[PDB]
Structures are given as structure tokens and as C-alpha cells.
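Working notes for the structure below.
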Number of protein chains: 6
Amino acid sequence: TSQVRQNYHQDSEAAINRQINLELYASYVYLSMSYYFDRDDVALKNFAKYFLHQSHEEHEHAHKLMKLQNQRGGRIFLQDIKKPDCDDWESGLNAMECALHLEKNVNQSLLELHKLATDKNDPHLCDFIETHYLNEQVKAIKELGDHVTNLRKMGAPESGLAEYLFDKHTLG
Amino acid sequence: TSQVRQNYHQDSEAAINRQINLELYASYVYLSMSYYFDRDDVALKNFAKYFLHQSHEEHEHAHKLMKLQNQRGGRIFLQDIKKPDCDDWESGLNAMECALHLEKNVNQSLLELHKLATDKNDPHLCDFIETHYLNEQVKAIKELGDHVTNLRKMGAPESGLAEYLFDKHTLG
Amino acid sequence: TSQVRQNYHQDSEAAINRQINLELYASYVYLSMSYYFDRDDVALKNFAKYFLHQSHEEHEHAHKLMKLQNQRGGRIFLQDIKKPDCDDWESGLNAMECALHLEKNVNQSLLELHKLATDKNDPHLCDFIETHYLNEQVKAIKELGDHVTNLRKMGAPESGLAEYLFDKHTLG
Amino acid sequence: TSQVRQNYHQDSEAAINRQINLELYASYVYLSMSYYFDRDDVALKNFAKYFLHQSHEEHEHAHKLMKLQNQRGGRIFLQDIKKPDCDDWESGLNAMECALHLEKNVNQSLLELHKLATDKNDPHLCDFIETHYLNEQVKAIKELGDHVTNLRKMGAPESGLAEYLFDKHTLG
Amino acid sequence: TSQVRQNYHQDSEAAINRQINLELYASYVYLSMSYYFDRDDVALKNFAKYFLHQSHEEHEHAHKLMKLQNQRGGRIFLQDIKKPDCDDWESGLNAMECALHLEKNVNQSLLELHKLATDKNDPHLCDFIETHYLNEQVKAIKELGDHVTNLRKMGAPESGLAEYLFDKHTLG
Amino acid sequence: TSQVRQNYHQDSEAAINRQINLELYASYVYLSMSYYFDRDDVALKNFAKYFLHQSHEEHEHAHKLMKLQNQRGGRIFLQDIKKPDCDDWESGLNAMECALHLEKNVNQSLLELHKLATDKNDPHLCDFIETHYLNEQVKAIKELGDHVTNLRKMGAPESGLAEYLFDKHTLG
Ligand SMILES: [Cu+2]
Ligand SMILES: [Cu+2]
Ligand SMILES: [Cu+2]
Ligand SMILES: [Cu+2]
Ligand SMILES: [Cu+2]
Ligand SMILES: [Cu+2]
Ligand SMILES: [Cu+2]
Ligand SMILES: [Cu+2]
Ligand SMILES: [Cu+2]
Ligand SMILES: [Cu+2]
Ligand SMILES: [Cu+2]
Ligand SMILES: [Cu+2]
């Protein structure tokens, strides 16, 4: 056992490792989206920039989780980072919807992690999740919902002008 | 009677209190509109910012009226601030129309207050109303009329792109 | 249902709306106190400034609650803002005591809200309440208790000199 | 009862007082260590500086706890600050190990305090402990574990050169 | 024996250790006073600040004594830091009187230490005591006497206004 | 076919995709190493910093490759990012040796890619590889060889002092 380990259950360690893998997968999905919008036949530069920024944020989240795993005396168990489900995201609106679904999945995983930590009486882990992840997820979900609503109201995905103007004005 | 009271009729005091309540109600209505446009299924951020600014201005107007009530030796009688008539404003254009109607109602109340003050030979009250409220109301009504005209000409409320572009270019 | 809603119970939404109304009522009470101390026959300017600042803070609290209501996919239901219980607060000390009672009532409402959120397993709501409201309420209650103790020890409300000197030195 | 006291159980107050005493004792232990390393026959200046800084931090923790005790309407009950268990710490590595043990004991006491506060439904106390103490304890334990690991790997306590170089490079 | 020890009698070392314990006890007493005046039912913030500053100064004095103990080749023998005699100090004036008594006790201990050092022909110790402690004690005693005289003349402890105004004007 | 595609063979596109996957895998391996050295029982902070920087550089390389894939009209085909071969790297020296082996493998893959591009008469791809990857790989291999040589000469992995001093002086 680690010399620093204290009130850190094995189930919590395993859940943290699974969350690390999930964050890495989310970063990979966002990277795929970003370079989809960099394609010559899509050419939505600010969509690509937005999704690249999201990928970097997901990477940072994974980094913070690994840092905690080391801090609490747990051991990081890395797994394969699965390829994203889709290679073509078909539009800016569809990509935004997929991002919203992914963020809600990550939020659900974090909520289950918080429930596990509460069941294990690990207040430090609960506070870490609340401070660094829960409100970030809520804000991200709200932002993606706003983007999806605006894109739908502007006439996307049928109206290419809608996605162009959203790219310029909202994501620009 | 107040030691500072001079040429301040009771009817004027009551009308000032009613105007204070009306300004508070207008602030509350604008707050409702602003947080309506902050909703995920509406997501018009600059509309929300505009209506929040209007709410703050209405609050300032109420503050100035209470300050006068104290200055003239009257006593402030606060009443319930009624909830806004609507919780869903259905569009940016409809919200702008409702704001125009509210501002015209406030203007009519101020005109009646000025008429009462003139009938009571209270030149200080008349000058206060003229200096701080009448031209502000005229400018606000003109601005809201311009916004409504522009939104109607752009194709709102049917065209969501119209309200999006108005949000970005005019209110942004 | 809102596209962003996740782990947000209806009871939590209703409690948030009630808390919004309570914060608005507290702001209104503080406004009443502030303009009571601006009266010519009271003339305690820093008491008025203090209570006006408290009113603005309460308004900000209400704003934050409405922002969360939108963030979590809930819908803001506004109610009538009831008039304050008293129009004459009879002294600086009595106003401070009433403010202390109001702050403790708000604190109790927030504690009940936190208990409800815990019962509903909504860690984001619990963390929001803890981060933004609980310690603020504790600090406000402590400050008001200090003010009340100092005013009582100085000889208020019988000693007008006591309230004058407290107005100058503590609230000034 | 205190005029500011609200949702503050007596058991929580007693536990807070015990935690205050524990923090003072930890500060005293760190002071003893620091001036042990200032001895002419030990002469590890940066070890002394490190332990003096730790003592000051422990003092600050005790200060924050007393501040909360006053804020919540509890009454501070001070006890004797027991002398440290050891007067000679025998090495830098042994002192680091003792510091790690002390920090883990403090962490366990804080976890028990958090459990008590949770059992008493005192969310403000729980949030205070999480915000100001839990992560600080985790970081301190991790840092001390790193120091102990490095000292052991360098060949301490047998190798005086190891402790000298650690004093210069890590603690310097 | 220490390699640096020269003309340092054992009795002097023991007296230095006793003085270290006395300084720590004085710091603890001042801390108790400071957080007594931070209570909601006392609420004299500048009294608390003054006594906290005194506690920090006492800590610094203890630090200097331990530094000398190491410098002269003596060994620091730490003892239990006894709890302060009183938990409730009943007023600002009573706290000031207790502080004056404590400072005079510390001064008497330092004078006995100087007499012992003179009897042992240890001029370095005598000069240390004269340079760093004797005049500091005289100044502290004079300041506390001035505070006590002013508080008594203003009408304390019966007049709460007296202690309030002293808190603002002298300690502020 | 892409409207921008010109002199871009399918085999080159597939090789570019494989190189993208290899760069992502290298970044993942470096991340694993970095957080291995952040462990409490390893505690080599500058080793962790070095490997984290290497991971970020590998990520940047992957980014540049994807950018080229889009520029030349190819389509990015992402694959699973395999978990690193090892979870425990057993020392700084062993980690450096593994990094050297990985960099040489990446260099061999890049050389095969350049050979393929030459066989396909794609001078732009050849120049891209030469400008951005070949000399970077040579420099990285040289640096890792220098690190390995220095660690071996200092007595690693048996001498923990060797790895500590290398961590401080070379990687610090
Ligand atoms: Cu994330
Ligand atoms: Cu995310
Ligand atoms: Cu108005
Ligand atoms: Cu208006
Ligand atoms: Cu509030
Ligand atoms: Cu409040
Ligand atoms: Cu501590
Ligand atoms: Cu500690
Ligand atoms: Cu002293
Ligand atoms: Cu002293
Ligand atoms: Cu590379
Ligand atoms: Cu490389």
C-alpha cells in the first residue's frame, strides 16, 4: 500500500481510472470533430477551433484526474483509448448535438463517481469532483444546448448560410 | 408633519408612491424578460443583457423617486410588487413589443403625475419629472419602436435567423 | 423537458423558485430600511448606505439563483414580491435586529434547500449552495450580531449619541 | 445561547475545540523539529526553514478554526498544548517520517470531524472542512511522502551526503 | 558537550528554557484574549487585532530565545504550554489589566534571568537580554499602563461607549 | 475525390493515418511515464515534467500530420490508441531507454513514410517530412542517448542518488 494512502477505497480508485479513460476518449472525439471541420469540403474554421479547444480542456480534465490518483496513493491504470464512434459528423449542428450527448454522458459518469465517493465516505474525493468537474459539466452542457438551439432556430442543417453565420458570429 | 415639507401636497405624495411601485414592477418585468432570453431553448444572450440593463435602469428610477419622496418630506409607502403578466414572452419581437407597451404605460403615468403636480402648483416636482423622467421615457420609447420596426422588417418572429442577426448586430 | 436537464428534480426546481422569491423579498426589505434611514427625521446616512448595499447584495443572490435555474434546465416561476412587514423601523438598533432575523430566516431556508438537494442526490446543487450562499449567510449573520452587540453596549436605542457615533465610526 | 448560533450542534463545537488543540500541538511539534535542525551538531538550515514554515501554517490553521468557532456562535475552549513526543528527531529522514505520521493523524481527525458534521446535517461546517483543510492535508501528505521517498532512495539516514544534498536541492 | 559551547552555564540554559516556555504561554494568553474580543457578544475588533499582534510578538520573542539556545550550544527542552488562566476576560479594561500583569511577570522573569547571567559572568547573555527584551518589556508595560489609565478615565468597564470609542480611536 | 487533391496517392494517405496513430500512441506512452514519475514512491518531479513535455510535443506532431492530411485532400481515419506496453517503468534510466526505443521506432516509421512518398513522386510530402519530422527525431534521439549515457555513468539505476542528482541538474 502507498505511504500516503488514507481513506481511499479501491472502488474509488477503479472509478477514477475509468473516468480518466472517459476523459481521454472525449478529448479524442473532440479532436476528430475539430479536424472534420478543417476539411476542404466542410471549411468551418471556428467550429474546428471550438472543438480543438474542447479537446484540450478534456485533456486537462484527464490530467487533473491522474494528478489526484497519484495524490491519494492510487495507481493509474491506463486503457485503450477507443476511436470515436463517427468519422463524419455531417454538419455543425449534428456535431454540436453529439458533443452535447457526450458531455451529458460524462456528467452522468461524474455523478455516479460522486455517489460512489459519498457511499465510501471520502469527502476529499467528493469535494474534488464538485469543485473541478460538476459545475464545469453543467456550464458546458448549457453552452452546447444554447449552440444547438441557436443553430436549429437559424435553419441548420439545411441552411448552409445559417451554419456559416453561426461560425462567424457565435464561434468567431 | 415633516420639518422640511413645503408646498408638497398629499395627492402628490400618493402619486409618487404609486409611481415608485410602477417603476419597481417595470424592473421586475424586465428581469423576467432577461432571464427568459437566458433560457437554453431561447439562448439570445444580448437580448437578455439588454433587458437586464433595462431592469437596472428601472431600479435606478425607483431609487430617484424614493430619494425625492424623502427630500420633500413625504413618507415612502411601499406596496407588493406584482409578478409580471407573462412568464413566456414567445420571441424577441414579442418581448420588445411588450417592453414598448410597458414604457408607454409608464410614460402615461408620468404625464398624469406631471399634470397633478401642475394642478397643485408644485414647480419643483414638475421640474424633477421633466428633467429626469420625461425625456428618458421618450428616448426609451423611440429606441423600442426602432427595435420593433427592425425586427418586423427582418422577418421576425417567423425567421429565427432574423432574431439571431438582430441579437448580434443591434443588441451586441 | 429541457435538453440540458440532468439530475434536476422538480422539488429542487420549486425550492429554487421559492428561494428566488425570498431573496427578492429580502432585497425589498433592505431597500425599505435604507430609505427609512434617509428620512429627514432619522438622518443616519451610513445606515442607509449599509442597508442599500445589503439590498444590492440580495439582488445579486437572486440573480445567481435565476442563473442556476436556467443552467440546470429548470424554469423560473416568479411570484409577487411582498411588501416589507414594517414601514417604520424605529431605530438603527431595531433595524439591525430585524436584519439579523431576516438573515437567519434566509439561512434556514438555504439549509432546508441543501437538505432537499442532498435527499435528491444532486451534488451540483449542494455544492452551489455551499460555495455561494452558506458561508455568505454565516458571515452576514456574524456581522449583524456584532453590530447589534455594539449598539446595545453603546446605549442604543435610548442614546441617540450612541447611534450617531456608531453610524460615523462603524458604518462610516 | 449566542445570537448568531444556527444549526451548530454542541458535539460539533467540542470537536472543533479538539481540532484547534490538535493544530496547536502540530505547530508546536514542527517548531521543535525546526529548532532541532538549527542545532550546531545537526546544521541543516533548509530543514529548519521547512519545519518552521510548517509550524506557521499549522498556526494559521488553528487561527481559521478559532475564527469559525466565533463565527458559528460557539465558544473557544483552550486546553494545554502538550509538549512534542520527541526532543531529538535523529535525522532529516526520521523527522520527515514523523511529520508524515502527524499529518496523517491530523487528516484522520479532520475526516472524523467531517463525518460528525455530516451526521449533524451541518453543511456549512462540512464545506469549510472540505474547502480549507482536506485538500491541504492531502497535498501535505503527498509532499511529505515524496520527501521521504527521495531521502530513502538517496541513502539516508546512513549517508550524511544524501541529507546534505537533499537539504540544498529540494528544501533549498 | 557542544563544540560551540563557551562560558554557558547549565543554570543559564535551564533559565532560558523556562523563559521560552513563559513566552509561549504569554503568546497563548494573548491569543485567547484576541479571540475573546472576536466573539459576537463582545465584538471589539481592534482589541482582538491588538492582542493578536501581542501574541505574534510573544511568539517572536520565544523564537529569538530558542535561536540563542542553539547559538550558545545549549539544548532546547520544551514543556507543556499551559492553558490561559481565564477563558472570559469580562471587558477590554480587564483584559488590558491582565495583559499588564502578565507583562510585569515576564519582566520580573527576565530580570531574574539577567541577575543569574550576571552571577555566572556571562556578558553575552546579559547583553542579549538588555538589547532584545528589557526595553521592549518596559515599553510594553508603559503602553499597557497608558491604555488602562485611559480606559479607566473614560468610564470603563461600566460605560460600553467608553470601550467602543477607545477601540476606534486608540486601538484603531 | 477532394477538390484540392493533387499528386496525393492513396498509399501515402494510409501511411499518414498510420503515422498519426503512432504519434498519438507515443504521446500516450510519454503521459504514462510522466505520471509514473509523479508517484509518491518514485517522486522525480523533473522526470515527470520532461515526459509530460514530450507527450505534448508528440500531440503537436499528430496535429501537424492531421493538418497535412486535410491540406492534401486526404481523409483522416482515426484508430484506437493502444495502451502503453508498461505501467511501471522501474526507474528513470529504464524510462529513458524506453523513450529512446520509442523515438527510434517513430524515426523508422517516418523513414519508411519518406521512402513511400519518394516512390510515389510526392515532393511536397517528402519536404514536409524532412522539414518537420526528420531532424526533430534525430535531435530527440541524440538527447535521449545523452541522457541514457549520463545516467549509466552516474551509476543508475542502482544509485538512487544518481537519478536524484540527474533529475535536479540535467532535467531541472
Ligand atoms: Cu471533461
Ligand atoms: Cu467535457
Ligand atoms: Cu422608469
Ligand atoms: Cu422605463
Ligand atoms: Cu441573500
Ligand atoms: Cu442576505
Ligand atoms: Cu493543519
Ligand atoms: Cu498540517
Ligand atoms: Cu515577550
Ligand atoms: Cu510581552
Ligand atoms: Cu513525434
Ligand atoms: Cu517523438
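Chain A is numbered as in Swiss-Prot, which gives 6-177 for the residues shown.
Per the header of the entry, the method used was electron microscopy, 1.8 Å.
Note: Cβ is positioned from N, Cα and C throughout, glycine not excepted.
What Swiss-Prot notes for the published mutagenesis of A:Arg23 to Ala is this: Abrogates interaction with NCOA4. Fails to localize to punctate lysosomal structures. In this structure, A:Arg23 (mutagenesis position) is part of a helix by DSSP.
Sequence-distant contacts (6 or more apart, same chain, Cβ under 8 Å) of A:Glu28 (mutagenesis position) comprise A:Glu63, A:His64, A:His66, A:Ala67, A:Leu70, A:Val111. Look at A:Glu28 (mutagenesis position): DSSP puts it in a helix. Listed in Swiss-Prot is the mutagenesis experiment A:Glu28 to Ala, annotated as follows: Reduces iron binding and oxidation rate; when associated with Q-87.
If you look up Swiss-Prot, you'll see A:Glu28, A:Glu63, A:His66 marked as Fe cation 1 binding site.
Secondary structure at A:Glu63 (Fe cation 1 binding site), as computed by DSSP, is helix. Other C-beta atoms found within 10 angstroms of the C-beta of A:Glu63 (Fe cation 1 binding site) number 24, with every protein chain shown included. What Swiss-Prot records for A:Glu63, A:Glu108, A:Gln142 is Fe cation 2 binding site, and it gives sequence analysis as the kind of evidence.
Looking at Swiss-Prot, the entry for mutagenesis of A:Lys87 to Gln says: Reduces iron binding and oxidation rate; when associated with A-28. No effect on iron binding but the oxidation rate is severely reduced; when associated with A-108. Taking the Cβ of A:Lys87 (mutagenesis position) as centre and 10 Å as the limit, one finds 15 other Cβ atoms among all the protein chains shown.
A 10 Å cutoff on Cβ-Cβ distances gives A:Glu108 (mutagenesis position) a total of 25 other Cβ atoms nearby, all chains included. In Swiss-Prot, a published mutagenesis experiment is listed as A:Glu108 to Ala, annotated No effect on iron binding but the oxidation rate is severely reduced; when associated with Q-87.
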Margin query: Considering Cα atoms only, can you say which of A:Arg23, A:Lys87, A:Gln142 is the nearest neighbour of A:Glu108 (mutagenesis position) among these recorded positions?
Written below: A:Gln142
Margin query: Name them in sequence order: residues not among A:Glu28, A:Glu63, A:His66 whose Cβ is within 8 Å of the mean position of the Cβ atoms defining the Fe cation 1 site.
Written below: A:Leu27, A:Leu29, A:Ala31, A:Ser32, A:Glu62, A:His64, A:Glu65, A:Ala67, A:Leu70, A:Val111
Margin query: So if I take the mutagenesis positions (A:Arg23, A:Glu28, A:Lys87) and measure from each Cβ to the nearest atom of ligand 2, which come out below 6 Å?
Written below: none
Check: Do you know which of the recorded positions A:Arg23, A:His66 has the most other C-beta atoms within 10 angstroms of its C-beta?
Finding: A:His66
Next item on the list: Give me the non-local Cβ neighbours of A:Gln142 (Fe cation 2 binding site): same chain, 6+ apart in sequence, Cβ-Cβ under 8 Å, ordered along the sequence.
Entry: A:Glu108, A:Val111, A:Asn112, A:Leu115
Note to self: Return only the integer: C-alpha distance in Å from A:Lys87 (mutagenesis position) to A:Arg23 (mutagenesis position).
What the structure shows: 13
Next item on the list: Using DSSP with the three-state reduction, classify A:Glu108 (mutagenesis position) as helix, strand or coil.
Entry: helix
Check: Of the recorded positions A:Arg23, A:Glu63, A:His66, A:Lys87, A:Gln142, which ones put their CB under 6 Å from ligand 1?
Finding: A:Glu63, A:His66
Checklist line | recorded positions satisfying Cβ distance under 8 Å to any chain F Cβ, from A:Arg23, A:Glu28, A:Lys87, A:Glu108, A:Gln142 | finding: A:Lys87
